[PDB]
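Take a look at the structure below.
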Amino acid sequence: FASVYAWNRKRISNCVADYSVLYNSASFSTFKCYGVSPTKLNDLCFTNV
Amino acid sequence: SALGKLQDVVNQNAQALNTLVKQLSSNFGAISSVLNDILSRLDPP
C-alpha cells in the first residue's frame, strides 16, 4: 500500500462488479458512499472505476 | 395574396409553452434533473 502523497490508482473496467461480496462482508471499519446507496450498486452500470 | 396582430398571439403562446417544457431539465440544485436517476441510485431518506 503506497503512502498518502503518492497514492496508487487502479482503473477497473470490462467486468461485472459484485459489491454483494463486499456489502454483506462485515470486515471494514468505514463504508461511506456519496451520491449512491451501497445497497443499489448491483442495479447500475458505470463507465469506469 | 398584414396578419401580424394574429401571429403575435400564436407566437407568444408557443413561446410560453416552450419555456415551460424546457424548465423540466434544470436541477434546481439537485444531483440529477431526471427523477428516475435519483430514485435508482438513492434510498428513501
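Residues 347-395, in that order, are what chain A shows, numbered as in Swiss-Prot.
Quick check of the header: electron microscopy, 2.7 Å.
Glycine too: its Cβ is placed from the backbone N, Cα and C atoms.
According to Swiss-Prot, the protein carries these features:
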- A:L368 to I: In strain: Omicron/XBB.1.5, Omicron/EG.5.1 (VARIANT)
- A:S371 to L: In strain: Omicron/BA.1 (VARIANT)
- A:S371 to F: In strain: Omicron/BA.2, Omicron/BA.2.12.1, Omicron/BA.2.75, Omicron/BA.4, Omicron/BA.5, Omicron/BQ.1.1, Omicron/XBB.1.5, Omicron/EG.5.1 (VARIANT)
- A:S373 to P: In strain: Omicron/BA.1, Omicron/BA.2, Omicron/BA.2.12.1, Omicron/BA.2.75, Omicron/BA.4, Omicron/BA.5, Omicron/BQ.1.1, Omicron/XBB.1.5, Omicron/EG.5.1 (VARIANT)
- A:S375 to F: In strain: Omicron/BA.1, Omicron/BA.2, Omicron/BA.2.12.1, Omicron/BA.2.75, Omicron/BA.4, Omicron/BA.5, Omicron/BQ.1.1, Omicron/XBB.1.5, Omicron/EG.5.1 (VARIANT)
- A:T376 to A: In strain: Omicron/BA.2, Omicron/BA.2.12.1, Omicron/BA.4, Omicron/BA.5, Omicron/BQ.1.1, Omicron/XBB.1.5, Omicron/EG.5.1 (VARIANT)
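Feature map: annotations from Swiss-Prot on the structure.
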| residue | record | CB count, 10 Å |
| --- | --- | --- |
| A:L368 | variant position | 13 |
| A:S371 | variant position | 10 |
| A:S373 | variant position | 5 |
| A:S375 | variant position | 4 |
| A:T376 | variant position | 4 |
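A:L368 (variant position) falls within a helix when secondary structure is assigned with DSSP.
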